[PDB]
Amino acid sequence: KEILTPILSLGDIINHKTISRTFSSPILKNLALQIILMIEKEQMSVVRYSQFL
Amino acid sequence: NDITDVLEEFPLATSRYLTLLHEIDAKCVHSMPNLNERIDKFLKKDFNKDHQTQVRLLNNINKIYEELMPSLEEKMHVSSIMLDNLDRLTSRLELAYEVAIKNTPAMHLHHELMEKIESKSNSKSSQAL
Amino acid sequence: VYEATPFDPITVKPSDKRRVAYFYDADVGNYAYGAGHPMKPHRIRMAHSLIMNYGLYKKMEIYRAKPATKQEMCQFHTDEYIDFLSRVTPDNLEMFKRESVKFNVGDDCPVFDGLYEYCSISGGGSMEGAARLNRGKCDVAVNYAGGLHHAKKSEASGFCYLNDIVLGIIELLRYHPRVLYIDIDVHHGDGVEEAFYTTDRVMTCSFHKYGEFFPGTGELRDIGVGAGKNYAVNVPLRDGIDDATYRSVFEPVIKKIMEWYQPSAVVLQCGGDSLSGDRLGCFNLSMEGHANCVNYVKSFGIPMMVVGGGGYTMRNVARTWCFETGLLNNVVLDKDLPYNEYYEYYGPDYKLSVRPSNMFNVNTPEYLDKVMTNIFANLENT
Amino acid sequence: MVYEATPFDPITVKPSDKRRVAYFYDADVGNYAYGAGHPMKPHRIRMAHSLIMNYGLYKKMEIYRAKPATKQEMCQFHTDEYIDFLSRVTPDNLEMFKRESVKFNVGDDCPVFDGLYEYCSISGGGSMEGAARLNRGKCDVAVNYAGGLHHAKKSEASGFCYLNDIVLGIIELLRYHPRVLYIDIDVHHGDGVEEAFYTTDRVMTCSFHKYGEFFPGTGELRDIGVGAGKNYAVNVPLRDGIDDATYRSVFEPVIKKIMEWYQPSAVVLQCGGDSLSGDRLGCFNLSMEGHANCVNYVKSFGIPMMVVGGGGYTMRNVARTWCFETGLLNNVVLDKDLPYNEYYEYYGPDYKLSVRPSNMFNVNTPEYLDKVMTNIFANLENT
Ligand SMILES: [Zn+2]
Ligand SMILES: [Zn+2]
């Protein structure tokens, strides 16, 4: 019965062991770092072809 | 509450598309060092001393590039799918935020009653068993 | 002679860094065996996704093996059986019931969509791995899409339709004088073992749980027949073997036989159902213990092909296959799971390592000593 | 113990390595006066540029002009009302702007002078164009001596700095880089950039300043960051008259550790000229060669770097160290002779390319240096 939706009194911090798992998940930061690392890896090549053009 | 759902949905689609991108990087990762080495050797100042060497190096660069376009175009395709899916997800997320913040309605009240029935049905599924 | 040897952490051997050709296809993961079926090709996709998200593609050359044709499959199988396999569909089984009862298809070998395509792609993967290992273009072929050994010449059993292992063995034997086969699957390699009883070219060693288990064959007295005498060793075990026990019962046998047999090529099955928490398994190995065998075999510097069979809990087989793939490149793994599509399926801790169970080991040291005593006694004949 | 004093080795540069540098100079930068009795003097950029022209360094370096930063670009950090008032204010109508000036902390210690917006836009454009050319990979070094004013807050102009172009440059570098290391040499603490980037991981706002009775009043060893920016605020407070040898022995270990652990992709190296002997307010005793050894060490790694100007309340010494650093950036050592220029009569009675240290009480005891290095290493290992 922990599926029950949060009430509008902001029980966000004292939640059902599931809401806190997502609001505390640092996965978004890791995704951002991976995306920006791919961006750098591609930009090095982009500069290379810009010179070769 | 929809903010929670879109927060769950973000990483799954992002990771599926990133795995696809990793596969595209994998199928062509063995030609990037070769291309860079060929370019650097071409841009050497002590290279123009034989015309045939220039011709053969240009031919090698052309062959490498002809092999390298397909990976790049597949990368564009998967990144476009990334962009449109992420656009939809962000749209849902910021509508959810705007609705949740505008009022610090009976339709979304009904969905609570519809889910309350499911919660009541699932709670009684253990008592009745 | 069996002696107790405590298990030690695995460290790669930087002596050799041979090329690794990880064969894979993206269409194998689509096929399904049923609704309540334990055997799922989805674990191959899980392992491939784990490899892709882990950063291991920069070292290994990923291929896509061409599906094998009927004529290639006829190198070992019968024309009638392969014809029935190609013709049978999940819809016209009623007209094919005679062959289904004759060829033993339907009880443990369910007919599903693209079944012939599955068999063809596995056979082609093994065939192309053997072709690469024969031409000198590579030294390790990770054909994770194969690992089908229970199939026989005219029968299909144990979720095993086409015996790709023997096809790859024949390809190796095209130009190699002698070939050797290893097993790690909890079950027994009945088809692969039987395929080369009367001849000296191929040896078939299986570390199979014995007694009241699925194959029910492969006792210690399966020495051979005719000129293939003493050239098919078996190491039956019992429930609950652990990492140190498996290492102590595995390494000396391989060392002795390669001292005596002197193989020119090697194939290694990598059945993932011999781990802790497995669905159809009865062992207590861990990923370190599972990878110990492949690392040990690779350390001998011989052309080896790793195939992938078994595995009926997704997380265990996926992690084990990823660890084996990493250790085949002489690279230790990070042992932390990066986020991917199946991140939710990897336990509640999201760690690569899976703790082996506490369950009671049954293998008595004296029984193992006697078992390897008979093994060495029969191997000493040649 | 981590600090270890070593003799000052002679300047050495790799001849094999080739570095591209794009010097930025707006000829109109040195024409705005803060006031009759104000330490700030923008003339130093012009004198330094004249020196680089006369030394013959133009034959081995690239130099361009950066387009002035637009108001929207300049608003990437500061509030809309702040920039609006800064544009709308003139030294002749502050009677109707008294309340806004009081709110915005301007007029008393930082006064309003005509051309203020032009100067701010020039500095911001220099920083932004340097960062943009750094991202494009054409030039390894983007020297912008005009800007570097890192004392500007989000809504207040304290410490004679009205606009903080370093923040905008770091932002435009971060648009294509995950982690950029920021190094400060100004005697005053870099309050503006530090406050801007105190709650983020994507930057490394390393500093080398002095702690005591000052206007900033920040830069303690305790402040390390909040949120994901925890332990990402490296401060090395120092004391009076730190000489060349001990400054080098403090700088080189810390920067080596940062590059080994943080591993940035670009460096925003501040090169404030107020950390030299004979400064108007700076209490340090660093010589010009000591001021340039840090830059040479940063350059020796081989990564893109954005050198900026900043403080410096004297003119001759600041110009001399800036031209020496620009020469060292080209793997070329500049001779001690200062070839004749329109502003030659400024350069003291020595007329040599050198700033010489004075005799000041070296309060920087080795124990303090060891303690601060140990604290910095402890808070840096967490990265
Ligand atoms: Zn099995
Ligand atoms: Zn200053």
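Quick check of the header: electron microscopy, 3.5 Å.
Cβ from N, Cα, C; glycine included.
Secondary structure at D:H151 (mutagenesis position), as computed by DSSP, is coil. The feature active site is assigned by Swiss-Prot to D:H151, with a curator's inference given as support.
Here the Cβ of D:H150 (mutagenesis position) has 30 other Cβ atoms within 10 Å, regardless of which shown protein chain they belong to. Record note (Swiss-Prot), mutagenesis D:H150 to A: Impairs histone deacetylase activity and transcription repression. The unchanged residue is displayed.
Among the mutagenesis experiments that Swiss-Prot reports, D:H151 to A is described with the note: Impairs histone deacetylase activity and transcription repression. The C-beta environment of D:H151 (mutagenesis position), restricted to residues of the same chain at least 6 apart in sequence and closer than 8 Å, consists of D:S158, D:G159, D:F160, D:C161, D:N164, D:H188, D:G190, D:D191, D:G192, D:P216.
Here Swiss-Prot notes a mutagenesis experiment, D:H188 to A, with the remark: Impairs histone deacetylase activity and transcription repression. Other Cβ atoms within 10 Å of the Cβ of D:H188 (mutagenesis position), summed over all protein chains shown, number 25.
Within 10 Å of the C-beta atom of D:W322 (mutagenesis position) sit 27 other C-beta atoms, taking all shown protein chains into account. Among the mutagenesis entries in Swiss-Prot is D:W322 to A, noted as: Strongly reduces HDAC activity.
Record note (Swiss-Prot) on the mutagenesis of D:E325 to A: Strongly reduces HDAC activity. Residues near D:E325 (mutagenesis position) in space but far in sequence (CB under 8 A, at least 6 apart, same chain), listed by position: D:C271, D:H291, D:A292, D:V295, D:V307.
Residue density at D:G327 (mutagenesis position): 22 other Cβ atoms are found within 10 A of its Cβ, drawing on all protein chains shown. Under the DSSP three-state reduction, D:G327 (mutagenesis position) is assigned to helix. For D:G327 to A, Swiss-Prot lists a mutagenesis experiment annotated as follows: Strongly reduces HDAC activity.
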Quiz item: What is the interatomic distance between the Cα atoms of D:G327 (mutagenesis position) and D:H150 (mutagenesis position), given in whole Å?
Solution: 24
Quiz prompt | Cα separation, D:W322 (mutagenesis position) to D:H150 (mutagenesis position) (Å, whole number) | solution = 18
Quiz item: Where ligand 2 binds, which of the mutagenesis positions D:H150, D:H151, D:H188, D:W322, D:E325, D:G327 are close by, with Cβ under 6 Å?
Solution: D:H188
Exercise. With a CB cutoff of 8 A to chain C, go through the mutagenesis positions D:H151, D:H188, D:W322, D:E325, D:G327 and name the hits, or write none.
Key: none
